[PDB]
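Quick notes on the structure that follows.
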Amino acid sequence: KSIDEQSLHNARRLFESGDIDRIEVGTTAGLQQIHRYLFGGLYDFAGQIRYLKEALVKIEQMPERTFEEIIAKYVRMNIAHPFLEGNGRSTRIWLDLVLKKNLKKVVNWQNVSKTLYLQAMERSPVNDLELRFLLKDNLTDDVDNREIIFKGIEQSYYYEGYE
Amino acid sequence: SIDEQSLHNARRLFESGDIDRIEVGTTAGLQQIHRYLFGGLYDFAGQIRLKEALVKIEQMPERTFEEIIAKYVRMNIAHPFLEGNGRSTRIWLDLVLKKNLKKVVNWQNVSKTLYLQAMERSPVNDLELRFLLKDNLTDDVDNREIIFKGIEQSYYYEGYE
């Protein structure tokens, strides 16, 4: 928990300090920046990519105009699994930045049940319908609300077992 | 994946014979193990997160089983690393047992539930821990079956399987 607990604080600091605004949106480098911030000083491979290189290039080039397009891009990044660890927590922040830029909305994760999220994610390689339906019902335009942000981060970490 | 990659590191430590260059019963020695096990995984691999306490601990005698276990318990309470204390310290314990008593713990026969109970109790009383580990000592310290199966059990203690 000590690794996860310190990462949780890093995630909170990322938004509080406003450093989140310096993260490149929708790119591999951006995802690396997030991973580096979250696990810097914890994982030796923080911000480091574990073919995979060519797949990531194709993924970041995917369009981000619609919710459906954004989710499709998110699902391949998840399948890509670019880091040894910390993929889900970093990618979910990665997703929100993309949603905020293009749709001016983010996912209110605190209202996204663990059971429904994991099922939808597990199913997404075959069909992302479950994931699209779940996340779309939980979009909010209140993208700078700290309650939504901090509670969202807590839920995100809850998805992987930290509490 | 971290645990899986670390498990291979632990296996290589004995396979390569690098285990024989590890300093026995010292803080620096424990750091060497931790570095070997989690190098390239933990940023703080081999690094202490206490220092004066560690100095006192490594100076503790290793003449008897009872003394070694007392030293082991002390190191456990110290919790010198942010993570990976248990897996690295158990290797640390075996080296001390091998050096002084020519025995090691046959971990594969040490039940997880019983081990965790004994460890939790050890700060109050190490009787449970001493008894459990003593029944599972073996002088066959170079048996590779015992070693590799032992490492697997050690990693199982913290939840990896």
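For chain A, we keep the numbers from Swiss-Prot: what you see runs 12-61, 77-189, in order.
Structure determined by X-ray crystallography, 2.3 Å.
Every residue gets a Cβ built from N, Cα and C, even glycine.
In the three-state DSSP scheme, A:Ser182 (mutagenesis position) is classed as helix. In Swiss-Prot, a mutagenesis experiment is listed as A:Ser182 to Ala, annotated with the note Promotes adenylyltransferase activity; when associated with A-186.
Close to A:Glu186 (mutagenesis position) in the fold, though at least 6 residues off in sequence, lie A:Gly114, A:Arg115, each with a CB less than 8 Å from its CB. Here the residue is the original one, while Swiss-Prot reports the published mutagenesis A:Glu186 to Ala with the comment Promotes adenylyltransferase activity; when associated with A-182.
Among the mutagenesis results in Swiss-Prot, A:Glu186 to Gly has the note: Promotes adenylyltransferase activity. The residue drawn here is the original one.
Long-range Cβ proximity for A:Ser182 (mutagenesis position), meaning a same-chain Cβ under 8 A and a gap of 6 or more residues, is found for A:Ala22, A:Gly114, A:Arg115, A:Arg118, A:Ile119, A:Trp135. Unbuilt region (15 residues) between A:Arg61 and A:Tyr77. Cα separation across the gap: 12 Å.
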